[PDB]
Amino acid sequence: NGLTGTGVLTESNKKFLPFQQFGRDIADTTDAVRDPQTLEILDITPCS
Amino acid sequence: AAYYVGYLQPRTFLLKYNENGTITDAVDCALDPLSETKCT
Ligand SMILES: *[C@@H]1O[C@H](CO)[C@@H](O)[C@H](O)[C@H]1NC(C)=O
């Protein structure tokens, strides 16, 4: 939905609030995201 | 019944997050000099 990235994607134990859609670390990166179609929570990590 | 009225002003605030995400503690910058120490 406009949030573009590249890396390894897995699941997570975090539980966003209904209004919560993304998570940001100190590096302002996208750490975790909620999927629009399944409302689940996903962790994102880099690869290089 | 009873009610309480308060007013908002421009301030800087320091926020702490829990183990799992929920806000558990706050620090107000302009309360007293000790709070300025904590914020800086
Ligand atoms: C994390 O969530 C559990 C319930 O799911 C709750 O009991 C616990 O208080 C939360 N962690 C902390 C440190 O409060």
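Following Swiss-Prot, chain A residues are numbered 544-591, in order.
Quick check of the header: electron microscopy, 4.0 Å.
Every residue gets a Cβ built from N, Cα and C, even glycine.
In Swiss-Prot, the entry for natural variant A:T547 to K states: In strain: Omicron/BA.1. The structure shown retains the original residue. The Cβ neighbour count for A:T547 (variant position), using a 10 Å radius and every protein chain shown, is 6. In the three-state DSSP scheme, A:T547 (variant position) is classed as coil.
Around A:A570 (variant position), a 10 Å sphere centred on its CB holds 7 further CB atoms from the protein chains shown. According to DSSP, A:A570 (variant position) sits in a coil region rather than a helix or strand. Here Swiss-Prot describes A:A570 to D as a natural variant; the accompanying note says: In strain: Alpha/B.1.1.7.
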(request) Compute the C-alpha separation of A:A570 (variant position) from A:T547 (variant position), stating it in Å without decimals. (result) 16
